[PDB]
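Below is one structure, written out as structure tokens, with a few remarks after it.
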Amino acid sequence: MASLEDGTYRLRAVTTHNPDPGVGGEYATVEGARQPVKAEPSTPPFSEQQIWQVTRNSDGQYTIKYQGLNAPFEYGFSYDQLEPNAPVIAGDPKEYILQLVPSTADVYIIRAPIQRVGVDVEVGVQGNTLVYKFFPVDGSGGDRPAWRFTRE
């Protein structure tokens with residue numbers, strides 16, 4: 001094997017420069033159909049909304065879906081229009097590229113494929129809302145948002 005195995009995971013918001021902040025993480029959190037996915041603490045009113053089924057397609061890309069499966073419709077990380085600072089919404093699951101962060105066994109940049117040359121769209125957070133952050137592929141080694149995937 002290689003890459004992340006299929007399963008149910010919690011996703012904690014970190015960065016490439018600080019992949020392991022310590023206790024007190026903010027986790028991807030569903031908050032209703034077609035609503036923005038948020039970054040919230042692992043606390044009583046949210047825990048059930050913080051587990052995600054991650055699956056790799058024959059493509060090598062992954063969907064991140066809310067709560068296993070079996071409802072009328074599968075909801076997961078998605079986007080209406082992919083634009084800078086647009087929110088990640090719980091919608092028809094989109095496909096993503098997961099890039100393992102150097103020095104870590106389990107932190108990945110969640111990348112949303114787009115046309116644009118020399119541009120990388122990555123899932124980040126702005127005020128506790130997950131959003132698409134656009135970065136130049138500049139070779140700078142600059143800070144990028146990333147996510148620690150821990151098995152549930």
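Structure method, as recorded: X-ray crystallography, 1.9 Å.
Keep in mind that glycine also has a Cβ here, set from the backbone N, Cα and C atoms.
Under the heading of mutagenesis, Swiss-Prot lists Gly24 to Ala and annotates it as follows: 20-fold lower inhibition. For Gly24 (mutagenesis position), the same-chain residues 6+ apart in sequence whose C-beta sits under 8 angstroms from its C-beta are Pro41.
Under the heading of mutagenesis, Swiss-Prot lists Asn70 to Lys and annotates it as follows: No inhibition of asparaginyl endopeptidase. A coil conformation is recorded for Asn70 (mutagenesis position) in the three-state DSSP classification, outside any helix or strand.
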